[PDB]
Amino acid sequence: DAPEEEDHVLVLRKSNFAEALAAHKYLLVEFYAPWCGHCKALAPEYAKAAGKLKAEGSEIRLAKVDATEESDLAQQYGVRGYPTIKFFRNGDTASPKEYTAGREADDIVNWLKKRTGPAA
């Protein structure tokens, strides 16, 4: 039907993954579960980094997945427990990068700025 979203970020699945990756160059995605406890410490922080672009118009977007709902892309990648964040660049499917942060929206834009930045 249509790609649903959450607050300011989107969600991924067994059908949106292969698409969102090869559809948007900058696309963030994290694997977590409804029972996880450290997967919500930045729920409003991981969504604020996606609104910082709404005022500009960049093409960077973040996403999240329910390892308990899909569990089809997490078992294939061999995740190592939640929360598990991952960054895809225009569909990589080979050697994606990993987020070394996890504290607030700033940590999300800080890693995203390394690829965009102002450079005015």
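Note that chain A is numbered according to Swiss-Prot, with residues 18-137 shown in order.
According to its header, this structure was worked out by solution NMR.
Heads up, the Cβ atoms here are built off N, Cα and C, so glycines get one too.
Here is what Swiss-Prot says about this protein:
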type     : residues  : note
DOMAIN   : 18-134    : domain 'Thioredoxin 1'
ACT_SITE : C53       : active site, nucleophile
ACT_SITE : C56       : active site, nucleophile
MUTAGEN  : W128 to I : Reduced interaction with ERN1. Abolishes interaction with ERN1; when associated with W-403
In the chain carrying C56 (active site, nucleophile), residues 6 or more apart in sequence that have Cβ under 8 angstroms from it = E47, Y49, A50, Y99, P100
Message = Rounded to a whole angstrom, what is the C-alpha distance between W128 (mutagenesis position) and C53 (active site, nucleophile)?
response = 24
